[PDB]
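Novice: Take a look at this one; I'll ask things after.
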Amino acid sequence: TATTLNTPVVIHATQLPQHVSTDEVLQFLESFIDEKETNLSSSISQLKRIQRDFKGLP
Amino acid sequence: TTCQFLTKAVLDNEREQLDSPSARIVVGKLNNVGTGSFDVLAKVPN
Amino acid sequence: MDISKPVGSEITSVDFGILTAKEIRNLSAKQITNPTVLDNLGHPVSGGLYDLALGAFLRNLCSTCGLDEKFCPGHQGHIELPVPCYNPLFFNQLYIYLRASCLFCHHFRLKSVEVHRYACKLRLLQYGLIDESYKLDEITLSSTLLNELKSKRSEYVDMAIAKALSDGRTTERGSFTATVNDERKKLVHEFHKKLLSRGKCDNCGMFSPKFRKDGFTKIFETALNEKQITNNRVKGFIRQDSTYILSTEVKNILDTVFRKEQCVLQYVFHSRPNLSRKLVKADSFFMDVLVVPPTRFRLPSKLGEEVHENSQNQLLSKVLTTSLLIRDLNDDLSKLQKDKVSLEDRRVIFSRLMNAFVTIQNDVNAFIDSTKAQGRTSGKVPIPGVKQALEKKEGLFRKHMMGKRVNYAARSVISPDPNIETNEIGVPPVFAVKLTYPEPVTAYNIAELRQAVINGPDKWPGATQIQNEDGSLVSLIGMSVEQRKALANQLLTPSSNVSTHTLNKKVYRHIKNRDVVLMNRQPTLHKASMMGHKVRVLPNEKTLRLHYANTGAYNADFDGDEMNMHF
Amino acid sequence: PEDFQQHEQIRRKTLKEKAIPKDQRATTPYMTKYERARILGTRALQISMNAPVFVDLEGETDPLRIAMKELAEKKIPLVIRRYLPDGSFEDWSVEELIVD
Amino acid sequence: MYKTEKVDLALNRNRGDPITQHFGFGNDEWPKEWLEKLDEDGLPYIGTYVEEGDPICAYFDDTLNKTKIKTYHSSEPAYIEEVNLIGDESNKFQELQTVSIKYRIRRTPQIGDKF
Amino acid sequence: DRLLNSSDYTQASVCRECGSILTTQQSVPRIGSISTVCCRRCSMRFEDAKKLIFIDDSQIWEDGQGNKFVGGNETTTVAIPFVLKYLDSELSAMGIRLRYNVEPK
Amino acid sequence: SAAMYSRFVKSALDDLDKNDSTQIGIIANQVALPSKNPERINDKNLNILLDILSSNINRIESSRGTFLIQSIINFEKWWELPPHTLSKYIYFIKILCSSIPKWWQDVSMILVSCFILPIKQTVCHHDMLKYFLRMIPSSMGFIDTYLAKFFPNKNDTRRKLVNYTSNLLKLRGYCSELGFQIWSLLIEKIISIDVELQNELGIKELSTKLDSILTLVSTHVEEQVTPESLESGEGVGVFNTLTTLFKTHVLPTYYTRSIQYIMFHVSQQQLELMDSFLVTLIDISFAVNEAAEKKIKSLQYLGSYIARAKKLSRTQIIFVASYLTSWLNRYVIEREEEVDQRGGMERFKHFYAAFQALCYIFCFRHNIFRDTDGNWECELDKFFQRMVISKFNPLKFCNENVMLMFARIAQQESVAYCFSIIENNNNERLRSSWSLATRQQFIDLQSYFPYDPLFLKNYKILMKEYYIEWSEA
Amino acid sequence: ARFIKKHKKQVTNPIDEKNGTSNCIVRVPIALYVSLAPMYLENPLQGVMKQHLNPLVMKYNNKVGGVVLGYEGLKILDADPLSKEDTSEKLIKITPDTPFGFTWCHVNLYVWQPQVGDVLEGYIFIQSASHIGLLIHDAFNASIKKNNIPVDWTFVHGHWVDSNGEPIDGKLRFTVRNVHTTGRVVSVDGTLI
Amino acid sequence: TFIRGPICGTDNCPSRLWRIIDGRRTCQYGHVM
Ligand SMILES: [Zn+2]
Ligand SMILES: [Zn+2]
Ligand SMILES: [Zn+2]
Ligand SMILES: [Zn+2]
């Protein structure tokens, strides 16, 4: 479970969230997936599935 | 005379700024004297 | 305290204030109503003082969090007082404002203009503006002039604070030094003296009946004197456009005065600017509920084999009985019409009510406070109330903060030794084998700590246990040499867990010559009676050995005097 | 939410204006006996938990001794923040302070 | 040094009450190492070395249906010197409830002793 | 160490919002969910909160008795001497409130 | 009955829309009973209750419905239900966790805990795990921790342990992404295997335990790793994670007898697996960053491996000899000058470490280093002598028993003559200095050989094809 | 007079074109106060990533009110307020009691924040008489309860059938009723009325 | 050293608690909590 070693003491948004186009979501997924190549493995796997959908696939 | 001074603090809606040695011992804060009179920071490259 | 459990949040200041009956009711885990504490099978009575909502008790689990007597922090509940009581802490201040009041126009009997002059000064002092508060008095150019005077003093205070904020001299949080605090305290004293110094109200010209007290918090009202009743009806046309007095009457009087005189009170009751913007209410001097502290602060005691009830519970249950009893008086009281109904019962109902109020007020006094309680059965000596527990004997501060009972460490008769260094202390193996530093295991010490763990609890220099990365301890006590050799070979295995990956194991070793302890001989009247010595373990010794060069510092004689060794 | 950000920036800015220009520093260029002890202890603590070490251990097993060695060669990556009584401060690197 | 301790298991009983606890052993299953310190009566053999935690007494408790044991408490080991059976008056009939055990502690003179 | 470590060092929960160390408790969760740390002062009884927008799931917690609460999730832990808790407790018996200002907010 | 019960429940649900909740609770309580109590709801009625609940699960997704659901998830030994009824329970659970993902947490926990049961009895559990891992990939988190939580203890029954690993292997084969964490768990059991066996080298217990576990693990790996599986498969994945866990657990702790034979054995499945291991060992034993003790442990591993691993090719061996003499020749050329300078012979731990490994390798495989001519590969005749007479005086600082055996063999082969240097060495001894505070750990480290013979009955037999006993060499 | 009501779902998520769904992917800048372990003293960004950020990926986070997809542009705020935002040497204050640092950081989060009211599309993966189970973006769980499906829709043995008697399949368009976030993984409650 | 009670706070027992005066409480395999 959560300790000061794996969890931020506090988190705050500094701005209102800005919506992003599909073309942007794709450019971000692209680079984030590349840069990060057990929990992280199974997660980029899922991201890989999402980027697949944003390109229209299965 | 604990309860007298306490009564006075409450009626003043006082804030204990926690600067005295006594106050800091009460709340478990590192003393303001001594090796505690400055901060240490690490110089990190890259 | 563990260097591998850091804390991110930090307390930076503490604010003093008063619990409102609304807060209490909201936070409460259970309303307590039963004087009886246990049943025939020793279980907590529901709605009683050991009710399990207030925390785990004995075997039982806490009904609020579900935790055991060990991990359950306890939770507070409340008692509902069927009738308002004066908070015994504040009764003197209540007395001052009550006496100062005009029961007719509901201002203080001190002329409004003066009261405003005090409000101006105190407000300036919240910002530390001492010079300005004297300049305020320099302001002068009958009721039309006065409001212009009030007004121009007011615009001076604003201009001064504005100016003070623009340059360095203050923040919106105020400025509070000793010289400021001194000026503030004088003014409040001066103000209170002037409040009580008035007879006729300076504002409406009427006389209010005088109020008198007890040392047991009862308030009497002395009816009006002859000249004064005459004076009062002469002013009768302008207004057209002894006895015990209940705490409820007193509260109503102050409630209104606090509304009217709110401005001044806003600064009399705040040494700093009141950013919170909360009104100053009369209720603050009264209690409609009592906070029942958590069960873990009210446990029974065992005097050897016999078990004794908690004294704070004995006091709280007396509040509880009186409470039920008043809730019954209140029940029969409503079953009047007496639209029919013959008057005199009015006198007897009052008699019973006075009785209830007095004795609950006594029980509260006794707790804050046994002082405020009527001495029992002439003898016995009073039982300490909460006030006396916090203040009793030498007090929490002296008995548990200045001084403490301590845990790791040792004590022994000292013996002289010319053959150790003047900065060492000769430690007997009997100590050396039981005292451990918690040593964190690293590349640089894995050899050493391996050996310690192999050596075990009983061969010096050894070890008594291992702390794992998940904080858990493993005892080396019951163990064979092989089991120990096994644990010694897994001291430095990698992490199989991301959450503890930053930690290493710890070995609770025996101490050694590399080490430093703190030696102490009492009385400790200067710092050299508590110094750091380098450890030197000496075979076959049963006492602490100390070089002569240190007697001076410790004031030690070697006549069977003892020292403490702290590790 | 936008303005708490602003509030923080003001706090942090004034703190630095206490914490001050390098070239306007005015306290002793010597490391104090207190600063030394804490620097040693704290650096020793970091060594005990696998901080990258900037010197040859040469068989040392006491992390305090390792720190002392690092101090001697001026390889301790720590900075002392000295507070003046109004809360403003001067940052001094361990390497730049004269040690004795 | 000699210390005398009084073991009196009539300490709880409410005055001339039925007797719950009697010196001796029950027939339930209990350690057996116990007989190293204790004779059949549940009293300790005279002369026995006794260190902290050892039995100095064994009785059978009725309300527990178990055989229990008063243990030796000093951190300083000792030997059993006298064991006195303090019988009761008020004419016999009553069984053993009170015992005095006198311990003997060796003092070869130690560091810190005063002369 | 002595006050610090011997003394009665204790990691304790505070509500960052009301500044109390006495009104926090562990939530009691449904099976499968994880317990969280909540403030009894700063949270509404579930009924009363409905009676005044949609209410998120993470914002509800329950005690052992079974009452549901909304809010009171602004808690952390601070290191205090245990005897502080006792003093605060005694003070609240006398109707007095200590309010600890914790940082970071 | 049949239709009476259909009414009873149908009523209960109406009564639940009204909040009376009694009828349901009566039912729930009836299903919650233990597998033993005769009064627990029987199959036929349960068939009914289930098929009715599945048909409109939304009727139950309420606070009032919680208790009923909890009672069905907690149905004892459900995997033990009769075919037809078992099927209705499964369909219900399927239906439940689909409309309400929340309960998947509760269902899977119980599932994992059933991993202590034999393979034949778990099909349904895996079928369900496979299903919901797919549809709720986010679950992998907490369900991974379950893998931790419910691992049988070392004390617990062997059948429990052997089962709970059999299942984890099965799980691995349809939820790859958990694959590493799994292998990490088994290995970290790892430490218990290290516990079992070295000290002993009850004990009869740990033998057959640790023996049943390893033989399993390795046979599953023999199947998981195959050329077909290596080009297009997850064979690669398994080797990788087993090699990683070797570098992080086996090597350091580095006094294990159970356990390093997993790598000994997988290694020798295919030529490249061997290649990868050798070069991997070489890396660790000569990397500039690593701690000297790590370099010494690797070098022991390296030497033991080359000596023992039967499936090694002449040239892979000559490869290691060629690396060692090469690295050694350089050491002496660049460093001999540092000996008569200030310091001790410990400055050269690493030199002796490597020279040991090479000597050791020569003991077991000297018959190979003679090429067709009868000449020595790597000029071993000329090379050994040079080191033996160097200023490092290896013979004095390396393991005593190896240096002795090397002497014997080397002398026999006209390769080198050390025996006078040895004489001189223990003469100078009776009458080149190293502390001995730290000199012992080295003697300790040089005494351990991670692939000296195994003492576990079965594993031994299994290893024979992959092992060279001293008698063989 | 009192506003705890600043935990009210303000998503707003816009409807799309050329399309009909709501775009719920959003980029939010955050500040976060985190610990830095001593092992990372030479790699502080690496350490902040491995300790704090990485564990946030593909989990719901109560503060950004959605699932965190990932992060860009991590920056440590130097405790030395006098340095330039440029320099690669920074100060991190060390705990009095422990060797751990604590610093503020700025980073950018990409968040999938489906609020109530939004229109989403899911891939049908399961059909009982009790609910329809969908997968949004082939990643997040959705579920339409039996009585959020319109009344004239019927069921068979199984698979659903609509208002006009034809079976439904694959992509389905629904509106967000509630978002459950406290379980192991996020789950969306959707409606068709 | 026995008291049987309090099983063991380690889910690979539960093996069987004796308390030492130092308050570790010790279970046979050798958890000290
Ligand atoms: Zn509790
Ligand atoms: Zn008046
Ligand atoms: Zn709160
Ligand atoms: Zn255990």
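Residue numbering for chain I follows Swiss-Prot, covering 3-35 in order.
We read in the header that electron microscopy, 7.7 Å was used to get this structure.
Cβ from N, Cα, C; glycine included.
Here Swiss-Prot flags I:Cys10, I:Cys15, I:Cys29, I:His33 as Zn(2+) binding site. Quoted from Swiss-Prot, the note on mutagenesis experiment I:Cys29 to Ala is: Impaired binding to Pol I. Under its mutagenesis annotations, Swiss-Prot gives I:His33 to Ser the following note: Impaired binding to Pol I.
Describe the structural surroundings of these features, if you would.
Specialist: Under the DSSP three-state reduction, I:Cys10 (Zn(2+) binding site) is assigned to coil, being neither helix nor strand. Cβ neighbour count for I:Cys10 (Zn(2+) binding site) (all protein chains, 10 Å cutoff from its Cβ): 19.
Secondary structure at I:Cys29 (mutagenesis position), as computed by DSSP, is coil.
Contacts of I:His33 (mutagenesis position) defined by a Cβ separation under 8 A and a same-chain sequence distance of 6+ are given as I:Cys10, I:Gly11, I:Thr12, I:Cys15, in order along the sequence.
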Novice: Here the recorded positions are I:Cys15, I:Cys29; which one has the lowest number of other Cβ atoms no more than 10 Å from its Cβ?
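Specialist: Checked I:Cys15, I:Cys29; of these recorded positions, fewest Cβ neighbours within 10 Å: I:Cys15.
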Novice: For chain G, give the subset of the recorded positions I:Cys10, I:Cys29, I:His33 whose C-beta is less than 8 angstroms from one of that chain's C-beta atoms, in sequence order, otherwise 'none'.
Specialist: none
Novice: How would DSSP class I:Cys15 (Zn(2+) binding site) in three states?
Specialist: coil
Novice: Which of I:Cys10, I:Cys15, I:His33 (recorded positions) reach within a Cβ distance of under 8 Å of chain C?
Specialist: I:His33
Novice: Within 8 Å of the centroid of the Cβ atoms of I:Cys10, I:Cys15, I:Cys29, I:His33, which other residues of that chain place their own Cβ, given that this set defines the recorded Zn(2+) site?
Specialist: I:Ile9, I:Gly11, I:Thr12, I:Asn14, I:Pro16, I:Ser17, I:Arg18, I:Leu19, I:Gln30, I:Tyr31
